[PDB]
Amino acid sequence: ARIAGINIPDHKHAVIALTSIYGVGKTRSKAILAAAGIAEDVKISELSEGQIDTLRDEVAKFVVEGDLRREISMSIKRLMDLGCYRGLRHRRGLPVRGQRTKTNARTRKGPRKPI
Amino acid sequence: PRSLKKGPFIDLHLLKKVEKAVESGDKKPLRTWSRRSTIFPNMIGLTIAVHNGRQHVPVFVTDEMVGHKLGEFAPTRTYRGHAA
Amino acid sequence: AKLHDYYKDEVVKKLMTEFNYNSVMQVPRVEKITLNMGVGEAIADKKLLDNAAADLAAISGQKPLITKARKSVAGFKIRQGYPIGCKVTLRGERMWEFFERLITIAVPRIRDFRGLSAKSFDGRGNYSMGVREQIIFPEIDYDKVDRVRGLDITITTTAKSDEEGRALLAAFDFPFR
Amino acid sequence: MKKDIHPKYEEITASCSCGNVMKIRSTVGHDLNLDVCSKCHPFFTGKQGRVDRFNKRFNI
RNA sequence: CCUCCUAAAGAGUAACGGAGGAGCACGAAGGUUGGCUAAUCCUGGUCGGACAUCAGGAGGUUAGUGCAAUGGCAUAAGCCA
RNA sequence: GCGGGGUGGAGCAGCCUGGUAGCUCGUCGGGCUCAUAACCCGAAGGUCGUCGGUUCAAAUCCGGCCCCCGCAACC
RNA sequence: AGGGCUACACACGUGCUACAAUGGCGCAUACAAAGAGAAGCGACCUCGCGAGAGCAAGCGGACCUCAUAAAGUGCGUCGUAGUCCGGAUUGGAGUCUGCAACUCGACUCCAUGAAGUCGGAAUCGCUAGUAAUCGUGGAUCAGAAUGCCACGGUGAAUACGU
Ligand SMILES: [Mg+2]
Ligand SMILES: [Mg+2]
Ligand SMILES: [Mg+2]
Ligand SMILES: [Mg+2]
Ligand SMILES: [Mg+2]
Ligand SMILES: [Mg+2]
Ligand SMILES: [Mg+2]
Ligand SMILES: [Mg+2]
Ligand SMILES: [Mg+2]
Ligand SMILES: [Mg+2]
Ligand SMILES: [Mg+2]
Ligand SMILES: [Mg+2]
Ligand SMILES: [Mg+2]
Ligand SMILES: [Mg+2]
Ligand SMILES: [Mg+2]
Ligand SMILES: [Mg+2]
Ligand SMILES: [Mg+2]
Ligand SMILES: [Zn+2]
């Protein structure tokens, strides 16, 4: 139930449950359950504590929730402080990869602020 | 980005100017136009002026910018916000 | 009685040589641990204080004292006599048994633990800290987490300075950063 | 201590992955099993850029 | 009708003199026994900020008194059972 | 002297009995028409003349005042 | 030479992707039509998770390549959840085109997983192999399609009447 310092859903499969350790999607999920040999279809409700800590060891081979969160924030802080175009683009809460800003670009800009 | 198989791009004039400026210390700014030059480990300490369309920016090169292009440090558009 | 005997058997001797105190009486003790909970959203949910207090007993092993507002406050919309929290005072055996679990089981289970701060000595050596989630302690059933509440731990001591308190607290393996 | 109001406080076994088996008293009523402990933590035992990756990826 | 000043250090003392309150409340907010001690700020603290609760210090009544003001109140007349 | 009211841009309900800001026209956004008006759909704008006091809390209570005001000024 | 036509409080048209279960994901498996290619289409084979790389046949083409059609089918699971829906944004590591992907490219992998839970006033298209849905190719073009132009597969509803 407890993998990488966090909890995984007991009523779901293994592939799906591991999609909650922020830093592993589906591919890495199949990769864990290959390197550990648990069938992708089994619900972790049906594991033993040893299978569960083997799941912990195989996930332990990556940068995860705390690691990933703060290392990502470190990269975006490098960008923030570099003053490069990505620096201004994150300082501005604007898009950062050249999408159009005449129109929607709303995922960044948020809701509309009418004049 | 540029694929690794080719190596990091650099403009001849930029590289030779930083080169004969390297061997002569931190001289005057090296006003450059090639905003497409990638930055090289030996320019740490250089002050080089880059073009934004009309001006040259006094961009001091640090260790931390290595690997990126030169033109990312000179904004080409001036936007001080709408309805100011 | 695990960490209390660890004090009486290792820590008094270590701090009698660090500072070269005259007598054992001058060596600092860990005299009480106070566990508080501000439940100020209980203005319209009285079941909220009496649920978040139902967790402090499970954390402490001991029924908490419902705490009341001292004065009237239109800022946070309270009145003197309104109970807006709860505390437990731990001493003696149960204090040490809570403290040891706090070391061995409780703080290991915090999301992204980077080392307890050393900036929380109030000038006289007493240590308070925050626990932003009540599920670092295992006595909570994580299946019945009906809300995410926190708490302040406060550890009071006969330590006279910040230095002596961080020292006493360091012969006990507190993870400073 | 007063009677009739405090939870049931008795000693169970907090078993850790590492082989760290400690006896505590607790209001759980049933045994513990842990993933992390004061002697198996990253921090509690010591588990816790551009020129570099340049030379790693770009040869001249 | 109550409090203070005018009122001249006993009492009392006027003006369409200077300032404020009352026309209640409470079966506890009364009796007694046991116990307790404020304001304010400061430092540390999950949320939580000038200001909530916790912990400690400084401070010593600057608090409190069911409602004005004056006189009182720690042995409390203030706070709890 | 006695007695009133002041509340988004304009005009007024909300007060007596301290909590739980409204209407109509206006403004802005979009509709409809060839376009405009009408018509329809949304939204934003007032913590209440300055302010002291009491209070758990003030647009509401009181008052120093501020504006606009009305009835009194007689033998 | 560089910079801009790629901006950005907002408003509008035009489309795409969804909000799921008549559907999503894994597996195998079926039936197209049309069309391009010599400074080009480029197979086999080997190499890389993959986009692609290497070496290397055929074709001025009813022969070679482009180029395995998807819907569908069967098997398994998902079991109504902001989800095994959604794929925006964002970080890292990438490939390739062309001197040259900072402004400002197109695709890959990993991680992230936003709004969105069927849409106010209003308003558009279609009377049949039509709408609806599902893939295919072409021009432009070094690279740079959710657009246009063209091609099939499945395949409706309804028309009293003016
Ligand atoms: Mg673009
Ligand atoms: Mg007298
Ligand atoms: Mg006298
Ligand atoms: Mg007389
Ligand atoms: Mg009166
Ligand atoms: Mg008494
Ligand atoms: Mg009394
Ligand atoms: Mg007359
Ligand atoms: Mg244009
Ligand atoms: Mg042809
Ligand atoms: Mg082509
Ligand atoms: Mg999805
Ligand atoms: Mg991915
Ligand atoms: Mg939503
Ligand atoms: Mg849904
Ligand atoms: Mg199509
Ligand atoms: Mg092209
Ligand atoms: Zn352990």
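Chain D is numbered as in Swiss-Prot; the shown residues are, in order, 1-48, 55-66.
Header says: electron microscopy, 2.0 Å.
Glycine residues also receive a Cβ, built from the backbone N, Cα and C atoms like all the rest.
The DSSP secondary structure for D:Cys16 (mutagenesis position) is strand. Feature annotation from Swiss-Prot assigns Zn(2+) binding site to D:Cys16.
According to Swiss-Prot, the mutagenesis experiment D:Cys16 to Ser carries the following note: No Zn(2+) binding. Non-local neighbourhood of D:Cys16 (mutagenesis position): D:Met22, D:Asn33, D:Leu34, D:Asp35, D:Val36, D:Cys37, D:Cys40, each in the same chain, at least six residues away, with C-beta under 8 Å from its C-beta.
Non-local neighbourhood of D:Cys18 (mutagenesis position): D:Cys37, D:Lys39, D:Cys40, each in the same chain, at least six residues away, with C-beta under 8 Å from its C-beta. What Swiss-Prot notes for the published mutagenesis of D:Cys18 to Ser is this: Binds Zn(2+) normally.
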